[PDB]
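This report concerns only the one structure given below.
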Amino acid sequence: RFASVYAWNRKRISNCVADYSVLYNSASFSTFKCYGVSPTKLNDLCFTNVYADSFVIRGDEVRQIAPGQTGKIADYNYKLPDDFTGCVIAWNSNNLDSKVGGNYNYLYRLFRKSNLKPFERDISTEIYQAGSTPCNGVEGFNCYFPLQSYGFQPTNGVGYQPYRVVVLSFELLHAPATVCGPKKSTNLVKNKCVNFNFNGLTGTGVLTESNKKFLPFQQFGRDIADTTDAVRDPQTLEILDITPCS
Amino acid sequence: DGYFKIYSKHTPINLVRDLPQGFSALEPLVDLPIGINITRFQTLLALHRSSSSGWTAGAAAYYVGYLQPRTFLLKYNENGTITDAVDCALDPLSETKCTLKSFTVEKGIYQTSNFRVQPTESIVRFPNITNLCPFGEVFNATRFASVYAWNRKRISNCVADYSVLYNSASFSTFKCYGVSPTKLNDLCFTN
Amino acid sequence: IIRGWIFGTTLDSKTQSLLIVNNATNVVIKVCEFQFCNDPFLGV
Amino acid sequence: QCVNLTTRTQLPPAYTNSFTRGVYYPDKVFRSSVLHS
Amino acid sequence: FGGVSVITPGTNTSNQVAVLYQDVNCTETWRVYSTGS
Amino acid sequence: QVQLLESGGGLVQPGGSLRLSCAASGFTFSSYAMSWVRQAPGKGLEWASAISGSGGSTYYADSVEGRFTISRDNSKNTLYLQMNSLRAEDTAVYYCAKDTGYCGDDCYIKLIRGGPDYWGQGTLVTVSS
Amino acid sequence: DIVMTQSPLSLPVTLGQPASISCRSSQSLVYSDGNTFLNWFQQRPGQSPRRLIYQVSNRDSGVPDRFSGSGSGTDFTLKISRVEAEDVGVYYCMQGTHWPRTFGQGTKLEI
Amino acid sequence: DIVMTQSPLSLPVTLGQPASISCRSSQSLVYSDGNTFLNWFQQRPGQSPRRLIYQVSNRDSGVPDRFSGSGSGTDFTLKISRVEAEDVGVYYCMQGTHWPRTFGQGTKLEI
Ligand SMILES: *[C@@H]1O[C@H](CO)[C@@H](O[C@@H]2O[C@H](CO)[C@@H](O)[C@H](O)[C@H]2NC(C)=O)[C@H](O)[C@H]1NC(C)=O
Ligand SMILES: *[C@@H]1O[C@H](CO)[C@@H](O)[C@H](O)[C@H]1NC(C)=O
Ligand SMILES: *[C@@H]1O[C@H](CO)[C@@H](O)[C@H](O)[C@H]1NC(C)=O
Ligand SMILES: *[C@@H]1O[C@H](CO)[C@@H](O)[C@H](O)[C@H]1NC(C)=O
Ligand SMILES: *[C@@H]1O[C@H](CO)[C@@H](O)[C@H](O)[C@H]1NC(C)=O
Ligand SMILES: *[C@@H]1O[C@H](CO)[C@@H](O)[C@H](O)[C@H]1NC(C)=O
Ligand SMILES: *[C@@H]1O[C@H](CO)[C@@H](O)[C@H](O)[C@H]1NC(C)=O
Ligand SMILES: *[C@@H]1O[C@H](CO)[C@@H](O)[C@H](O)[C@H]1NC(C)=O
Ligand SMILES: *[C@@H]1O[C@H](CO)[C@@H](O)[C@H](O)[C@H]1NC(C)=O
């Protein structure tokens, strides 16, 4: 089961290897759109803060799970920032959790006065007033319970079928990393001109032992030109300098 | 953007009240994925044993300040510890130090941006239009004209509000080219 | 003496809030929809 | 459970000078013998 | 209109500065950051 | 099959109280909403009360609100209704019924659309001195 | 509340002939998602009511295949292809689109 | 014009057995939108024709549930699950995809 969009869940993913080819023979996805990284480069990177959001929405709302969108979900249930790094994955779940009488465990917020902020979780259960009339209970006329359930029936149209949406957001190459693509480590070579890739940070140069000491949280050193001058090796926590070959 | 970021540092000291003069910088202790619209806070103070009146407050001091969007120039030493900084909008001397990327300024005159007056209030003026636009006739019409003989009508003297359709119908396409959808409510149209 | 902080909006259980406190065993971070005491304290 | 604290002394708040305080490392990058803003 | 420049002695002698406002008529507020006579 | 067995039938003096209950089997009790319905002799049927599968959110018909209490105990798959301050108008055959809509831990009553799929055998209570 | 008027109050219709029962609502029974919630139930004497037609026209499971529904908006009709002896009893229309849930007064079919 | 050939001209088929009638068109009866317009009508002696099957295979309303259609392109078949006494009469295929509207010559079913 997926959480109601009005009360969506998020969990951290760490200390694991990401491999997206495993899903090719698992499910057919209607949406797989990446903004921070092109899909073909996903396997070459390593990520430092990876979270997975889990909620279920209506098919017509799939276009709203994107930066810069409007609508009932984008405005009142779940919104992405314009400065979004990640991938939005969605697929048709009509054959997974619909019910003949309607699956009423999936709810969304219909009425709110303010708009949501990125990654905001609005879980209030209070009655909201549409008019100026004060209310305490009442639950009608000019004030209503803000949540509604979707009529997710196996016989409805395509636009009304449930869809399962997973949004993967992350920080890329700016911190010590915990989730890497399907890569293997090799032996490190010093004092030679080497084409290197350190935790997703590539380049050409000569590696040497460094005389610098990084703070416990600092992973990379950068020069006055805003280029890498040193790296803390991801396999053994040594500080190495990198210099152009000629 | 949903993350509650806490920075911190501990310092040894021997003083009675006011914080010492000096300089230091805090470390990125924790980034919490919370997503809560925080507007107010309260402190938690320890209670010492001696009713609700026989309470011993012990001995402590607490300080509160507020953050502003301000540019700072940071000086790193040979070991990467920040040892000084220039507040780029504290005063003309600090402004000059920031402009030249230096903590030493030579004798002379330095031009440093401008004195700018900021607005004190927001003044919004629109025509006093009280009628709602006929969204019902447009979207709840009994019949639509054949595409070969399409109809057009002028809309005027009304207020546009697109949130009324959210609980009316589900739309497959809503694409705006002249204006981004999020700015539609901030404009006024002539034809 | 300063054990922690309460962050939120109304802090009356209507909405969720953050309780970040040293409870004299460990440090606990909660997002619970707590109704807070008017004069929060930890006694010793 | 909850106790409403009473019979406290009424004092005004006091103010101090923050001095050159209130900064932090904006990111996780190591720099040395350089200036950065 | 802005028009502000600062007259600064070297910092190895004194930290006192003076500020010139190019378009302010102080004899005829006044688009002045601070005064102090 | 799905089975609901009504009990608590009989007669109680005006102003008293009685408790009705429905046993259930052949169904996942906690996964669906359940309601109490009734019909006076010679009259059609009306809804009296409902609870979601979780046993939390409740609903009462306005004509009986306050006077009636509806409850569920998932550990015994048993639905209960206790009717206090009994009136002559409360003489009726009562039934339990199971809603077509799926309604679990996150489901609220009054958001359900559709009708009942399963109806019980029924039991009658009257009000008489 | 939804008010439903059924017609006729009783239907003394000859065995073996087509028949129909009308259910006219005070308000539309079509939900904005296109899903209707009008339910036709048959209560025979001595029996607890059992649903016959759901969502205006859909046939339920385990019921005679001689019945189907029809209609839209505020006026719906149950159509009976042939009257059978088992049809004697009272038919009700339940309106599931809004709360409180309501029923019509019922149509008593007789041969 | 659409030319339809029906087969057999007459069908002297034993009561209670399966039966079928073929309708072979000179041109495809499938419209470019995927909607067919072949209609099977039954004209009993003494009665005005009434449609039985519409759009090649769809059963109409208020007709016996013993009949269904089939086919595609230029060759379609009406399948009769069981022959009944009421089946005696002439069956026609109408081709609604193009104008002028045409009919086949008809198949006369007999027991
Ligand atoms: C975050 O919470 C604050 C309240 O702490 C909300 O601010 C209120 O907004 C309403 C609607 O505009 C005003 O009537 C109140 O006066 C505001 N209160 C305060 C204390 O400023 C704010 O809107 C919330 N933000 C979001 C995005 O929901
Ligand atoms: C609190 O818990 C209840 C358990 O029934 C749940 O329904 C509700 O959504 C939760 N959240 C809030 C904010 O009340
Ligand atoms: C930097 O570290 C070295 C030891 O590597 C030490 O001798 C030097 O004094 C330190 N400099 C500062 C400014 O703290
Ligand atoms: C509304 O605008 C018109 C046009 O300028 C003006 O004549 C009228 O006085 C205005 N009325 C109000 C109530 O502001
Ligand atoms: C169209 O009619 C529905 C009721 O069927 C109403 O809720 C909706 O607001 C109407 N739409 C407009 C644009 O007025
Ligand atoms: C602090 O909290 C933890 C987690 O709930 C609990 O196990 C521990 O006993 C608490 N300690 C005190 C002193 O309250
Ligand atoms: C404390 O006083 C407030 C009123 O100022 C009251 O609402 C609250 O319930 C009191 N709390 C206790 C624990 O007595
Ligand atoms: C802080 O502001 C208050 C007025 O709110 C003033 O009385 C006080 O002297 C100021 N303190 C400092 C240190 O500037
Ligand atoms: C200021 O204005 C007066 C009056 O116009 C003029 O005489 C004078 O020259 C102006 N400027 C200065 C610097 O005094």
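Going by Swiss-Prot, the residues shown for chain B are 198-247, 254-394, listed in order.
Quick reminder: no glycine exception, Cβ is built from N, Cα and C everywhere.
Annotated in Swiss-Prot:
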- B:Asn331 to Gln: Reduced viral infectivity (MUTAGEN)
- B:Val213 to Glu: In strain: Omicron/XBB.1.5, Omicron/EG.5.1 (VARIANT)
- B:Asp215 to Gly: In strain: Beta/B.1.351 (VARIANT)
- B:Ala222 to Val: In strain: 20A.EU1 (VARIANT)
- B:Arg346 to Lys: In strain: Mu/B.1.621 (VARIANT)
- B:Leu368 to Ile: In strain: Omicron/XBB.1.5, Omicron/EG.5.1 (VARIANT)
- B:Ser371 to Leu: In strain: Omicron/BA.1 (VARIANT)
- B:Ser373 to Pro: In strain: Omicron/BA.1, Omicron/BA.2, Omicron/BA.2.12.1, Omicron/BA.2.75, Omicron/BA.4, Omicron/BA.5, Omicron/BQ.1.1, Omicron/XBB.1.5, Omicron/EG.5.1 (VARIANT)
- B:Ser375 to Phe: In strain: Omicron/BA.1, Omicron/BA.2, Omicron/BA.2.12.1, Omicron/BA.2.75, Omicron/BA.4, Omicron/BA.5, Omicron/BQ.1.1, Omicron/XBB.1.5, Omicron/EG.5.1 (VARIANT)
- B:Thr376 to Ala: In strain: Omicron/BA.2, Omicron/BA.2.12.1, Omicron/BA.4, Omicron/BA.5, Omicron/BQ.1.1, Omicron/XBB.1.5, Omicron/EG.5.1 (VARIANT)
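Mapped onto three states, the DSSP output places B:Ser373 (variant position) in coil. Put plainly, the recorded positions B:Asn331, B:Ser371, B:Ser373, B:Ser375, B:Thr376 were compared by Cβ crowding within 10 Å, and the winner is B:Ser373. Between the alpha carbons (Cα) of B:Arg346 (variant position) and B:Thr376 (variant position) lies a span of roughly 20 Å. The local packing around B:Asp215 (variant position), expressed as other Cβ atoms within 10 Å of its Cβ over all shown chains, amounts to 12.
In this structure, none of the variant positions B:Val213, B:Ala222, B:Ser373, B:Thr376 sits close to ligand 5 with a C-beta under 6 angstroms from any of its atoms. Sorted by the number of other CB atoms within 10 A, the variant positions B:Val213, B:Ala222, B:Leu368 start with B:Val213, the lowest. Among the recorded positions listed (B:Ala222, B:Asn331, B:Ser373, B:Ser375), B:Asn331 have a CB atom closer than 6 Å to some atom of ligand 4, in sequence order. The Cβ of B:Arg346 (variant position) has 5 neighbouring Cβ atoms from other residues within 10 Å, across all protein chains displayed. Comparing B:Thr376 (variant position) with B:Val213 (variant position), their Cα atoms are 67 Å apart once rounded.
Separating the Cα atoms of B:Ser371 (variant position) and B:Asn331 (mutagenesis position) is a whole-number distance of 27 Å. In the three-state DSSP reading, B:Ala222 (variant position) counts as strand. DSSP assigns B:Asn331 (mutagenesis position) to coil, not to a helix or a strand. Cα separation, B:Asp215 (variant position) to B:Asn331 (mutagenesis position), rounded: 57 Å. A Cα-Cα distance of 23 Å separates B:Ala222 (variant position) from B:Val213 (variant position). Nearest neighbour of B:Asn331 (mutagenesis position) by Cα distance, taken over the variant positions B:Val213, B:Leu368, B:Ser373: B:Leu368. Proximity to chain A (CB-CB distance below 8 Å) holds for B:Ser373, B:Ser375 among the variant positions B:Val213, B:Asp215, B:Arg346, B:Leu368, B:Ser373, B:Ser375. Taking only the Cα positions, the spacing between B:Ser373 (variant position) and B:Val213 (variant position) is 66 angstrom. Here the C-alpha separation of B:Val213 (variant position) and B:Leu368 (variant position) works out to 64 Å.
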